[PDB]
Amino acid sequence: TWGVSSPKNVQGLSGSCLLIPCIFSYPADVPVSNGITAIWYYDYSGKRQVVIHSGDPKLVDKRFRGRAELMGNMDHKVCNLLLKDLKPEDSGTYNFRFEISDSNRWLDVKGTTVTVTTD
Ligand SMILES: CCC(=O)N[C@H]1[C@H]([C@H](O)[C@H](O)CO)O[C@@](OCc2ccccc2)(C(=O)O)C[C@@H]1O
């Protein structure tokens, strides 16, 4: 069954780090020969910036370069996103997408809202 489970809200402090827990799923009969591509988006419906791209890392916006890293193992169906050196501007929406093959790709429209404060 196709899906992405991650928190609706997550809070963090400026200069610290934060973890957005995440897990995904898909049907048992979906073939997976050459792994799964993992992608995280920031403000998808607006600026649409790439935070993580396990398939084409040069697509990662300079804004997040060196500051975001995917924790979980795709093999274990985990998509946890760790964000480092937080900035108030990091506040906004984050959505995960995984792409296996052909039409077997999925963007979670729910996403997680991030709130970074100074103190
Ligand atoms: C078999 C699983 C599945 O339904 N995957 C579809 C996904 C999926 O429905 C969404 O990602 C779930 O949120 O949508 C897609 O188009 C997205 C699209 C739809 C309409 C217009 C433009 C683009 C997508 O690539 O995200 C096409 C996929 O085939």
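We're sticking with Swiss-Prot numbering for chain A, so the shown stretch reads 20-138, in order.
In case you wondered, yes, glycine gets a Cβ from its N, Cα and C as well.
As written in Swiss-Prot, here are the features:
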{"type": "DOMAIN", "residues": "20-136", "note": "domain 'Ig-like V-type'"}
{"type": "MUTAGEN", "residues": "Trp21 to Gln", "note": "Loss of sialic acid binding"}
{"type": "BINDING", "residues": "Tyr63, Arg116, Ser122, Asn123, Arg124, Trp125, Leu126", "note": "N-acetylneuraminate binding site"}
{"type": "MUTAGEN", "residues": "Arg116 to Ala", "note": "Loss of sialic acid binding"}
{"type": "MUTAGEN", "residues": "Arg116 to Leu", "note": "10-fold loss in affinity to sialic acid"}
Cβ packing number for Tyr63 (N-acetylneuraminate binding site), 10 Å threshold: 18
Nearest of the binding-site residues (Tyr63, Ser122, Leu126) to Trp21 (mutagenesis position) - Cα to Cα: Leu126
Fewest Cβ neighbours within 10 Å, where candidates are the recorded positions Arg116, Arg124: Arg124
All-chain count of other Cβ atoms within 10 Å of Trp21 (mutagenesis position): 12
Between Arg124 (N-acetylneuraminate binding site) and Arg116 (mutagenesis position), the C-alpha gap once rounded to whole angstrom: 7
Residue among the binding-site residues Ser122, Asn123 whose Cβ has the most other Cβ atoms within 10 Å: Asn123
DSSP helix/strand/coil residue counts for the domain 'Ig-like V-type' (20-136): 9 helix, 52 strand, 56 coil
Between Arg116 (mutagenesis position) and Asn123 (N-acetylneuraminate binding site): CA-CA distance (Å): 11
